[PDB]
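Inspection log for the structure reproduced underneath, given as structure tokens.
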There are 2 protein chains.
Amino acid sequence: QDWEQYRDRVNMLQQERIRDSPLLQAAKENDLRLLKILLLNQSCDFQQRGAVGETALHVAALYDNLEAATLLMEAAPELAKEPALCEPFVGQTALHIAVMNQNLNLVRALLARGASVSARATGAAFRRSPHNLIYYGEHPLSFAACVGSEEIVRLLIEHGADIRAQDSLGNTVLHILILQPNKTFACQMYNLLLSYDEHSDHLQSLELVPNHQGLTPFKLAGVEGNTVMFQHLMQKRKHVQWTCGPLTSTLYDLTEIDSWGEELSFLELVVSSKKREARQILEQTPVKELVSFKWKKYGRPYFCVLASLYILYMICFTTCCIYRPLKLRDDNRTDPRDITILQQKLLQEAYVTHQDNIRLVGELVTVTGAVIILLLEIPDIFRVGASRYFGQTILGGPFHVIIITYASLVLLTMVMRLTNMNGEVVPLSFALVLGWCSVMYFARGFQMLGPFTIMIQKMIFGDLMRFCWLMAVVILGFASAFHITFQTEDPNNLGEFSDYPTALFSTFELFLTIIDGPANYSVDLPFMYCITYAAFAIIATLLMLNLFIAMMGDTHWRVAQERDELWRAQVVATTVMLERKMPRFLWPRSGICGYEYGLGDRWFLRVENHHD
Amino acid sequence: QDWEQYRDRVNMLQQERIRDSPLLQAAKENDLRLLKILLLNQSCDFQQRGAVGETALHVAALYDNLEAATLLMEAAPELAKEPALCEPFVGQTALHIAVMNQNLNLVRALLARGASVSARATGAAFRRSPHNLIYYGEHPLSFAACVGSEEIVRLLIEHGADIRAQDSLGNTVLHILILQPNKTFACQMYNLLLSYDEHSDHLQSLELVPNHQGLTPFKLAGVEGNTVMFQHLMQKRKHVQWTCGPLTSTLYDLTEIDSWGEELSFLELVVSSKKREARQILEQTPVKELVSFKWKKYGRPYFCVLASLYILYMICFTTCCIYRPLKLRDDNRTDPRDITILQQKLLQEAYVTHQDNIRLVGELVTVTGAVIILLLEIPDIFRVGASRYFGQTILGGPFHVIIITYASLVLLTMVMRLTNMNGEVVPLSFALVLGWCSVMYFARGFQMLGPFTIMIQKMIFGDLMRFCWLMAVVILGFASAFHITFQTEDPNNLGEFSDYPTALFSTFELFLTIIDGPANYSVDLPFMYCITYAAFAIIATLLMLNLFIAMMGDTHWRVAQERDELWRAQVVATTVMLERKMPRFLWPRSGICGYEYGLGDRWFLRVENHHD
């Protein structure tokens, strides 16, 4: 069964036992007079529970019923301390339910009895999933903070609610408020929980308490794509120096963005986030002024020096494919089967020559230039995880599938040599169509060439191959029908259709008008040919091509703001990708340090404004 | 004559007799003093009527004239009970006319005399037609309900107006209010007529009273495309279970949408409606949450299993066309008429062979796979009606003309065999260009491939064949003018124009630049050729092709919202089309039933909200 149909059984079987039991019936309906009388004559033993396993007070708190709920707590002393027992609802007590409803007087009544403010709700319907519409955490302080009810929030802290508790995923009360869809109404709540902070607990500040996967609530505001909470967490870390007219020289702290850490870099997590909204943190005023300083000062010359050691490499690999050891044809086997054109095979002559030694040192450059590419890509596979890394389209994208299968086919051609294999022309032709089309990677600078090469990528996955599933059928339709008409005829006159793997290939060419329409006006073609071909020229090359241009012409202004918003996030992905690699010799640390103009040990970045 | 000019005679001949008669003259003009005097001296015998046949009171009520109308009813006792007699105005009494004008005191005066509130207006100008601007039904209660005059509405019910009466089309008072252009102002009226309901008449509820063609006013709110009345009729059939914070788990009834009926399914009538507005019921909140449950759970795997038994069928029919019994050419007739290329004809050799028995069982699959297609399409013709079914473009569309003329040409090729006919290549070439281009039907899932294959259909009916009526003329213009210049010349040098059925076909190819411009630089072409061809290359292949790309390029962003609104109504058409076919083994009935969590016997669907 699906889980969606499993919980629909449980939420409806609960509604049966409320109808069956007379005590639970009056709780929902606020029948006070029954609940006074039915609790006199042996007030019912409260293991009498629903199929979920809840008491009468959980039913009385699930509905807005003050007066019936208080009469149950007077007769029964301990209903505030009982959990539910069904597996998607484990531990949800009456205090978890009264807080959710924002019921002001019922929470006051429950806390007067001493209900535990540290009860976990560990059910399978409270954990975060794409098929649960709420994620409010486990502790009841977290329930009050997410519903925007500030009066219950300050009421629980006065009774012992600890703002430093964590749920099973590790999220504290601050991690959850960033994960809420109501973005602009949690900033009022985040100011409140900092005033209740102990300021005694050394655990360093609550803003720096880590998740299980390592994210602090500052660092989680970036990954989530929360542009409102990012500015709020930055008001603590800027200093205003002077205001001279319209100018204002404010001074940002730059420590939780200038992370000098082994793998938890803030600028890595923002660009490699799967959330679409994370590409807008990169335009906020302490960050946009930073990654346009790394790029224009250092990241642009090191990416133009290194994009011409890769043109001078591929121009050293084609001139060692052209010059390759072809002897003369030492055989007369081309005279049988006059259909064959073939001539001179191969050699083993890198040694005995005057111009295969200049060719030799042009090969060992290409041999030890395809092992360096394997040493800079393979240990970068495991860090991201081999399935995110080949598909992000920003963090490299599908230019790491090409750049490895280029460097793998240079090493095969070495093993095709030194053992005297024959088909050396098969990897050399796959290397040169992939090796040059990887030089197209280095248009990630060059604002001119930049956003164009995304559109090639976006029209080869989205809009070309949905045109090609419905044309592997039309060129199987007509191509297997031209083979039938010319199966009778002679192949010496109009012999484009002589064998069935070329019946498909001549018809795929006729689709593109590359080959002309096959006609011979000195002979009688069969009459069935000119009917099937007058239908092929309307479906294939009026309609199907001129509608593919139109499909290309309207999905290009839909992606108008979206490829240009994606290019500026592809310069930031290049700058952090280089800062892992190049050694500390190159790249002094960004920002003016502060131990000589002595305030501390932090590394600052100065940005001045103009009030328009 | 037209009917439009026939009623213009009658409405103007009526205006003559008002001018001719002195009694009827003063009624329109509110000349009270004449109407007091002219009714003293033998008050005129009221068979004196117009050419339509109306009395003086119908003229007095056709104009807003209280005082003249009351003076006629005092002198003449029975003018409230007289009908008009002309055929487009049969039965329209004075009470039908006073109600239309929203005249408050004149309706009070007529009902005090005892005018019949059940008089039918059976004229030919009150029935529904595209050339009558009003459709208000027949009974006078229906006239008051459509004009938005609530005070006349409650006045007629107090005197005996029956809200359960029907007109000649069968529409009750509730069916008509849905058919009105003033959509948002009849919801106030529909609440009113339910309070006047007897609640004594077993006839089950007035919301379920059928039309003559079977439509209840709920079911008529969907076919008409009335998105406002659909939500109003659904407020009666939803239950709210709980509200937990922003959540709200409401519970829809799902009985008049979950119709388990022989042919009156609600989801069939909405998608096959000719009205354009009916494609917006499929986005309302109890229905959009239903047909995305049938599709994603059951309708998507059964449409991907069954779209690969149709690739593995057409890949079993082409490899029994390629392998077909061609012998060697046992004749030397190709040596006379050396223009002929032909060779080996046919056989009767499915029997004596080692590899025509593997071919034999690949034919009987294709024989009894084109009789199954005939058994699943022919009894579905008569249900929709053979003229709606082949043109809806949503309920299948023109993939049922292809899929029958594919399965018909497999059965001809069987009769071309077994009798030794010759032209077997003529149906095999029509089957393979239609059989594959029917696999393109199965892009009705696959959101990627989905909206693209509508645009092929919309540019083959709308925008290609209005380009082809004005190019059956240009390639008859130039093609019959190239035959004239080369009728003199010799066909062995530049012989594309040697016969008039190829003078058209070489010129149709020259339009598309497929064939090169016919030139031979070693001989003198006639000088008239290079003038007519320098005009052909400007009209045909600068202007006429590059303007067809532009026509394709601007009618594609007009249909931008409209092909994507049409794809989501083409998934709903597939889901209900499959639910007729596949047996009950597959497909338990949708929605949680309710006899175990005992409220009734109805089948419910749970949907929860979030208040933004």
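Residue numbering for chain B follows Swiss-Prot; the residues present correspond to positions 27-638, in that order.
Method reported for this entry: electron microscopy, 2.9 Å.
Cβ atoms are placed via backbone N, Cα and C, with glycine included.
Swiss-Prot gives this note for the published mutagenesis B:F425 to A: Decreased inhibition by the synthetic drug econazole. Note: B:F425 (mutagenesis position) has non-local neighbours B:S464, B:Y467, i.e. same-chain residues 6+ apart with C-beta under 8 A of its own C-beta.
Here the residue is the original one, while Swiss-Prot reports the published mutagenesis B:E535 to A with the comment Minor effects on Ca(2+) permeation. In the structure as shown, the Cβ atom of B:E535 (mutagenesis position) sits within 10 Å of 20 other Cβ atoms. For the recorded site, B:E535 (mutagenesis position), the DSSP three-state label reads helix.
The mutagenesis experiment B:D542 to A is recorded by Swiss-Prot, whose note states: Abolishes Ca(2+) permeation and Ca(2+)-dependent current decay; no effect on monovalent cations permeation. Mapped onto three states, the DSSP output places B:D542 (mutagenesis position) in coil. The C-beta environment of B:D542 (mutagenesis position), restricted to residues of the same chain at least 6 apart in sequence and closer than 8 Å, is empty.
Here Swiss-Prot notes a mutagenesis experiment, B:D542 to E, N or M, with the remark: Attenuates Ca(2+) permeation and Ca(2+)-dependent current decay.
Here Swiss-Prot notes a mutagenesis experiment, B:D542 to K, with the remark: Abolishes channel activity.
Summarising the annotation, Swiss-Prot assigns Ca(2+) binding site to B:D542 and lists experimental evidence as the type of evidence.
B:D550 (mutagenesis position) falls outside any helix or strand according to DSSP and counts as coil. Neighbours of B:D550 (mutagenesis position), defined as other CB atoms within 10 A of its CB across all chains, total 9. Swiss-Prot gives this note for the published mutagenesis B:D550 to A: Minor effects on Ca(2+) permeation.
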Take the mutagenesis positions B:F425, B:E535, B:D542, B:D550 and keep those with a Cβ under 8 Å from any chain A Cβ; what remains?
B:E535, B:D542
In Å, rounded, how far does the Cα of B:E535 (mutagenesis position) sit from the Cα of B:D550 (mutagenesis position)?
23
